[PDB]
Amino acid sequence: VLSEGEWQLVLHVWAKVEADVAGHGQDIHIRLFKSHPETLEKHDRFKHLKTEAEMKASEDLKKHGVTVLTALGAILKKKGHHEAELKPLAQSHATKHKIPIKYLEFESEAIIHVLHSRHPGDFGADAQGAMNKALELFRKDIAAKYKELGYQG
Ligand code: HEM
Ligand SMILES: [O-][O-]
Ligand SMILES: [Cl-]
């Protein structure tokens, strides 16, 4: 469980993400695909983006990052009360996209990296710990929904 103060730290840095959702999403995916190359293999339409400049220029990838971060931000703003928002994401990611929970951990690492790179002054130790707890809760709850649907993530 997160305290209310921890949720406030999560939502304080998230407001900074919201000043440029597209750019944060690009940086997150570029970091994810470089750090854990197996993850790019899940994205059929991004595999031909073979250099960083191609990834940054891709409208398709840019729009995808906004879709991802918007869903995550909506979940974070529920402060744990997120079953209704989480279920469709578990449904598609378990049954259509086939994303292991470990890949959600990889994406979480990239999120934390970009947040700290862009906002170090608003992403100190307490805020990092809060975001780690929030993203763990998200992943734990997704993992339970995966199993309820019959998918071992
Ligand atoms: C914070 C974690 C994540 C969130 C919030 C998230 C959210 C979303 C959302 C909202 C969509 C569009 C609707 C849907 O199909 O569900 C989506 C699509 C998708 N996601 Fe995720 N996602 C996450 C992590 C991942 C990871 C780690 C991968 C793969 C390595 C992945 C692969 C996909 C794919 C392949 C699609 C379909 C994209 C398309 O064809 O346009 N996602 N995601
Ligand atoms: O990728 O969601
Ligand atoms: Cl939440």
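By the numbers in Swiss-Prot, the shown part of chain A spans 2-154.
Determination method: X-ray crystallography, 1.2 Å.
In case you wondered, yes, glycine gets a Cβ from its N, Cα and C as well.
Listed in Swiss-Prot for this protein:
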type	residues	note
BINDING	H65	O2 binding site
BINDING	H65	nitrite binding site
BINDING	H94	heme b binding site
VARIANT	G122 to A	In metmyoglobin
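Ranked by how many other Cβ atoms sit within 10 Å of their Cβ, the binding-site residues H65, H94 place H65 at the bottom.
Cα separation, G122 (variant position) to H94 (heme b binding site), rounded: 34 Å. The residue listed as 'heme b binding site' and the residue listed as 'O2 binding site' have their C-alpha atoms 14 Å apart, to the nearest angstrom. Taking the Cβ of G122 (variant position) as centre and 10 Å as the limit, one finds 7 other Cβ atoms among all the protein chains shown.
In three-state terms derived from DSSP, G122 (variant position) belongs to a helical segment.
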